[PDB]
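Colleague: Take a look at the following structure, please.
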Amino acid sequence: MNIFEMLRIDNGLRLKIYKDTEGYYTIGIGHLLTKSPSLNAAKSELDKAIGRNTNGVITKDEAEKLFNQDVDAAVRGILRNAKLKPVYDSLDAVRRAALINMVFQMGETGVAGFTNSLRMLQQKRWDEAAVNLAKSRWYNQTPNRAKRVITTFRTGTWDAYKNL
Ligand SMILES: [Cl-]
Ligand SMILES: [Cl-]
C-alpha cells in the first residue's frame, strides 16, 4: 500500500466532471477544478489543465497525470510549509502518508490550522491526537474517510485500507 493506492481508494476515479461532497466541480482522482458554480468555468479549467478541448471528459491516462501532479504538489506544499514540515519530518513512513492525504484533501492551509492535533502528532501522542482530529468539521462531513486517516495516524499501519 502506498500514498497513490491510498488516495485512489479515498477518491475513486471519474472520467467526466462531477460534483464532490461539497458541491464543487471535480474530475479524475479527486482533482478539484473550481469552487465556482459554473459548469463552464469548470469546463474552462479542465481544458487549461489538460491542454486540449475536452468537452468535460478525459481519458484514464490524463486522470493519472493530474493525479501524479497533485500528489507531487501536496508533498512540496508540506515541505515548504513552516508548520507542516516539522511534523512530517518527525513521522514514520505510514503516518507521513496520512498527512499527505489530509493535505491533498483540504490544502496546506486547511491542515496547518489543526494546531493542536499537529502538536500531538509531533509528540507521538497517537490516541490523543486521534481524539482531537475527530473534533472537526472534516470528521463530521466525511466521517468514513476521516476514520481511515485517523486510524492510520493512531496505529501507524495500513489496516484501515486493507480490504478496500
Ligand atoms: Cl493543473
Ligand atoms: Cl466519507
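Each Cβ is built from the backbone N, Cα and C atoms, and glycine gets one as well.
When I checked Swiss-Prot for this same protein, it listed these features:
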- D20: active site, proton donor/acceptor (ACT_SITE)
- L32, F104, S117, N132: substrate binding site (BINDING)
- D20 to E or Q: Loss of 99% of enzymatic activity (MUTAGEN)
- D20 to A, N, S or T: Complete loss of enzymatic activity (MUTAGEN)
- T26 to E: Complete loss of activity at neutral pH; covalently bound substrate (MUTAGEN)
- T26 to H: Facilitates transglycosylation more effectively than hydrolysis; covalently bound substrate (MUTAGEN)
- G30 to F: Almost complete loss of enzymatic activity. The enzyme is destabilized by 1.5 kcal/mol (MUTAGEN)
- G30 to A: Almost complete loss of enzymatic activity (MUTAGEN)
- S117 to I: 500-fold decrease in enzymatic activity (MUTAGEN)
- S117 to V: 50-fold decrease in enzymatic activity (MUTAGEN)
- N132 to I: 5-fold decrease in enzymatic activity (MUTAGEN)
- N132 to M or F: 2-fold decrease in enzymatic activity (MUTAGEN)
Colleague: Could you give the Cα-Cα distance between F104 (substrate binding site) and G30 (mutagenesis position), in whole Å?
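Modeller: The Cα atom of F104 (substrate binding site) is 9 Å away from the Cα atom of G30 (mutagenesis position).
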Colleague: Reported as an integer number of Å, what is the Cα distance between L32 (substrate binding site) and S117 (mutagenesis position)?
Modeller: 26
Colleague: Spatial neighbours of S117 (mutagenesis position) among the mutagenesis positions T26, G30, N132, defined as Cα within 10 A: which are they?
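Modeller: Passing the 10 Å Cα cut: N132.
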Colleague: If one looks at the chain holding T26 (mutagenesis position), which residues at least 6 apart in sequence have a CB under 8 angstroms from its CB?
Modeller: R14, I17, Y18, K19, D20, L32, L33
Colleague: Test of understanding: give the count of other CB atoms lying within 10 angstroms of the CB of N132 (mutagenesis position).
Modeller: 19
Colleague: Taking DSSP three-state, what's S117 (mutagenesis position) in: helix, strand or coil?
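Modeller: Looking at the DSSP assignment, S117 (mutagenesis position) belongs to a helix.
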Colleague: In sequence order, what residues of the same chain, 6+ apart, have a Cβ less than 8 Å from the Cβ of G30 (mutagenesis position)?
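Modeller: Listed in sequence order, they are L7, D10, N11, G12, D20, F67, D70, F104, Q105.
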Colleague: Counting every protein chain present, what is the number of Cβ atoms, excluding its own, within 10 Å of the Cβ of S117 (mutagenesis position)?
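Modeller: Other Cβ atoms found within 10 Å: 24.
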